[PDB]
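Notes follow the structure.
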Amino acid sequence: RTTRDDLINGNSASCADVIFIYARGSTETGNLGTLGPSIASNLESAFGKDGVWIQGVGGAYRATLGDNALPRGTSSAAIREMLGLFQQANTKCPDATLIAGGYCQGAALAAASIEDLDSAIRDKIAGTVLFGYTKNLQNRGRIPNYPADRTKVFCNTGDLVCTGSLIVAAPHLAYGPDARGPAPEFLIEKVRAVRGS
């Protein structure tokens, strides 16, 4: 439901083929918030329960609203937490294909983490989905150092955070359809394009 720690809890001797690491939006609960569970259920349907590990970014990521204003759109402590989960995935399951996602502050966190990542781990993230990406205008719809074809950004018309502001208006809360359909569709297509483990 809103908390999933499959990578932290998972046995190294029985690694999943696909590991999904997801960062929630500001003030959301658990470590998956409102959109993460929808994506996770569809990934489990596609790869099976034992085929995919879903891992939310918890720990030091507090998803505090005011941290949207910081230079990278989140705190340094939160970036260190998500970087540590990508490193744990890489160590515990070296042959797994990774996929990532984030909503609002969590999309800025996913972009900042992926930019800072060691290139050999970054290159294993087959696809990343970003909803209500707060650095969309500033980064021109991209994640620094990461290919455009592996990125999909969902930014609604009238969601002001996509156009350089930090005002929260009603379109910002309307990503439920995307999380149920096109975002898991893109992630599954990018994993099958390369394959799994």
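Here Swiss-Prot sets the residue numbers for chain A, with the shown residues being 33-229 in order.
Cβ atoms are placed via backbone N, Cα and C, with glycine included.
One mutagenesis experiment named in Swiss-Prot is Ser58 to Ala, and its note says Severely decreases activity on p-nitrophenyl butyrate. Close to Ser58 (mutagenesis position) in the fold, though at least 6 residues off in sequence, lie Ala95, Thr96, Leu97, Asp99, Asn100, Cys136, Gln137, each with a CB less than 8 Å from its CB.
The annotation that Swiss-Prot gives for the mutagenesis experiment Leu97 to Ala reads: Increases activity on p-nitrophenyl butyrate. DSSP assigns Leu97 (mutagenesis position) to a helix.
For the mutagenesis experiment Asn100 to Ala, the note given by Swiss-Prot reads: Increases activity on poly(ethylene terephthalate) (PET) and decreases activity on polyamide 6,6.
Among the sequence features in Swiss-Prot, the mutagenesis site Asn100 to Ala, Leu, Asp or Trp is noted as follows: Severely decreases activity on p-nitrophenyl butyrate.
Summarising the annotation, Swiss-Prot assigns active site to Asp191 and lists experimental evidence as the type of evidence. If you take the C-beta of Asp191 (active site) and look for same-chain residues 6 or more apart in sequence within under 8 angstroms, you find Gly164, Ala201, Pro203, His204, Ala206.
According to DSSP, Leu198 (mutagenesis position) is assigned to coil rather than to any helix or strand. Among the mutagenesis experiments that Swiss-Prot reports, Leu198 to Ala is described with the note: Increases activity on p-nitrophenyl butyrate, poly(ethylene terephthalate) (PET) and polyamide 6,6.
For the mutagenesis experiment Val200 to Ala, the note given by Swiss-Prot reads: Increases activity on p-nitrophenyl butyrate and poly(ethylene terephthalate) (PET). For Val200 (mutagenesis position), the Cβ neighbour count at a 10 Å cut-off comes to 17, with all displayed protein chains included.
Secondary structure at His204 (active site, proton donor/acceptor), as computed by DSSP, is helix. Every protein chain shown contributes to the tally, and the Cβ of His204 (active site, proton donor/acceptor) ends up with 21 other Cβ atoms within 10 Å. The feature active site, proton donor/acceptor is assigned by Swiss-Prot to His204.
Among the mutagenesis experiments that Swiss-Prot reports, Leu205 to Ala is described with the note: Increases activity on p-nitrophenyl butyrate and decreases activity on poly(ethylene terephthalate) (PET). Annotation for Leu205 (mutagenesis position): no same-chain Cβ neighbours under 8 Å separated by at least 6 residues are found.
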Neighbouring C-beta atoms (10 Å sphere around the C-beta of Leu97 (mutagenesis position)): 14
